[PDB]
Amino acid sequence: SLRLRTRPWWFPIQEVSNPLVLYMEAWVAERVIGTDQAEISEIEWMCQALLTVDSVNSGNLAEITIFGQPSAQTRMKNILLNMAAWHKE
Amino acid sequence: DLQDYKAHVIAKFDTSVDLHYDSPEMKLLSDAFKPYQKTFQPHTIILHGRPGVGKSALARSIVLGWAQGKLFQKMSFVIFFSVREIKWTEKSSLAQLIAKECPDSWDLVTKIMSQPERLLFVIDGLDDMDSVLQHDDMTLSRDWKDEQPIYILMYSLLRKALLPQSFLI
Amino acid sequence: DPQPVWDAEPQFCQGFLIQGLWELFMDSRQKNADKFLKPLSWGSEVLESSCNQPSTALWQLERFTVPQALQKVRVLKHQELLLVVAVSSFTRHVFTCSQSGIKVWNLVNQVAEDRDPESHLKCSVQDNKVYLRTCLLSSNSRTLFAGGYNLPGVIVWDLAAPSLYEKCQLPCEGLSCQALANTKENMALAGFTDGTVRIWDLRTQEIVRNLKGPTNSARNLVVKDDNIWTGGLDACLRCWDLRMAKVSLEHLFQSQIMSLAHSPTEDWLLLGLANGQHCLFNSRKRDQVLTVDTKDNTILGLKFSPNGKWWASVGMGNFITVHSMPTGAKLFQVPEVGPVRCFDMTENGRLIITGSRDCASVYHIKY
């Protein structure tokens, strides 16, 4: 198997090494991300972190990939969970 | 003669059929040589990753697919080096250096004139290049078919000096 | 004729083991307490402990602190004399341009002496002979500015796109930049060598206004909400208001002006004379100037704290000196090898830079 994704010049090469994958139910996960790529990039710059989501398994589970400094990885996870909580209601 | 070279390329690499496919990963790489935004359009593309994964196989599939065609419409002919196979101690002309890789040489010198409009150029390795290379003294050659050492020649393509309006992988 | 002798400052623990291992490798094939520094973690903080105080502060006095010393951590090597530095604590990128190229360095790397920049953005390829002497970075860290001598314009780049490239030009054909400025309302302006101060719309790339004065009078420029302050060899200070676009204040000073500074929260203004004399001015009251400190050598650079409670001085006196706000008294000194020219500070008040001859020496602010 293979997987490709573009890396911005601003990000350090060392930061790319640790994944921070988080496992959450797929219906809960893919809906929060949204289909608009432009909004993704704006969120990408504000947190100084990388976001990439893929739901290839037919099951109801999805995974997320976040790259960055430990302080930056925390910020995105908190916001993503908060939006996931919002989608419940 | 290009069709003969394409058939020669096909016979060179037939190891795997799963690696060569019209996957959506292809359409991303084809879109990579396109302006992400209308203001900026890129020409140099770097594929980096952990050494174990099939980076060389991925580059090999791009070489094989071009023989099948339709991979890149803006792009004529690939030039493939593998730095692990050949040492860089000796010095030979760039036209001579690329003459060994490609079957014919009479078209190759005439091929250089047609390179700037649409071009391919693929590298494998250079991880052992940088450590061996002293980088204390450096030179730049602005003309092709010159009898120059390989690593000064290799520096020339990257800076776009020897190949203006070229494309890199 | 005192001369400093340079030493390997870091002596990091990580490098000590590696160095010891190499020497044993060569020894085998022959027949044929130590003080270590704290590394800059993630290029953001040092993770150390603060210093003691004789007493405690008020409940309303908590974030107003002043430094006590400076400690050197890394040395950045550049070929030509660097003239300007930037910090950009948001992205951890240090900018030091000079000669033909611009060199950008990232603080994530952990090395005693760093020689490989993140990039080498050259400018001599565009035209045969153009020299540059200044840069400016936006507050949002999304645009880089750099002015030159024979440049046809001022270079504007992007730090948010996936790649780095050029976006705007802001033409200036027969002028030498020597100064740049920016403001909140999304346009910029520069002050050339002949008092030429004019404003371009950043987005539309169009000239909106032109301000002209005496030659050399625009060497130093400071922007405010609606006020612009100039100064040059004429030893005069002029205040321009954007609303009606003309001078509003004029004051005479005894010697040449070389530096300017502004407080972030208060309404003070700082000046630097050619004879090492410091001056204070009230931006709002505009009553009179007063002097606090005199120095033998000239003054080349000054900058305030992010909270605006202190400042540091750099000149050709083989020293760097810091002072407090209320009085201006001297706090501490650090000698260098050559006459320094430029320095910059972070936005969170954690690091500092300083360049003497060809290499930038980054220190750490010890509170």
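Following Swiss-Prot, chain C shows residues 146-177, 247-581, kept in their order.
How was it done? The header gives electron microscopy, 3.0 Å.
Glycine too: its Cβ is placed from the backbone N, Cα and C atoms.
According to Swiss-Prot, the features are:
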{"type": "MUTAGEN", "residues": "C:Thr305 to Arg", "note": "Impaired formation of the subcortical maternal complex (SCMC)"}
{"type": "MUTAGEN", "residues": "C:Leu365 to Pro", "note": "Impaired formation of the subcortical maternal complex (SCMC)"}
{"type": "MUTAGEN", "residues": "C:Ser519 to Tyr", "note": "Impaired formation of the subcortical maternal complex (SCMC)"}
Those residues of the chain, 6+ apart, with a Cβ under 8 Å from that of C:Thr305 (mutagenesis position): C:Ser355, C:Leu373
Residue among the mutagenesis positions C:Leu365, C:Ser519 whose Cβ has the most other Cβ atoms within 10 Å: C:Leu365
Subset of C:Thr305, C:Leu365, C:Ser519 (mutagenesis positions) with C-beta under 8 Å from chain A: C:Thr305
Between C:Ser519 (mutagenesis position) and C:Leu365 (mutagenesis position): CA-CA distance (Å): 33
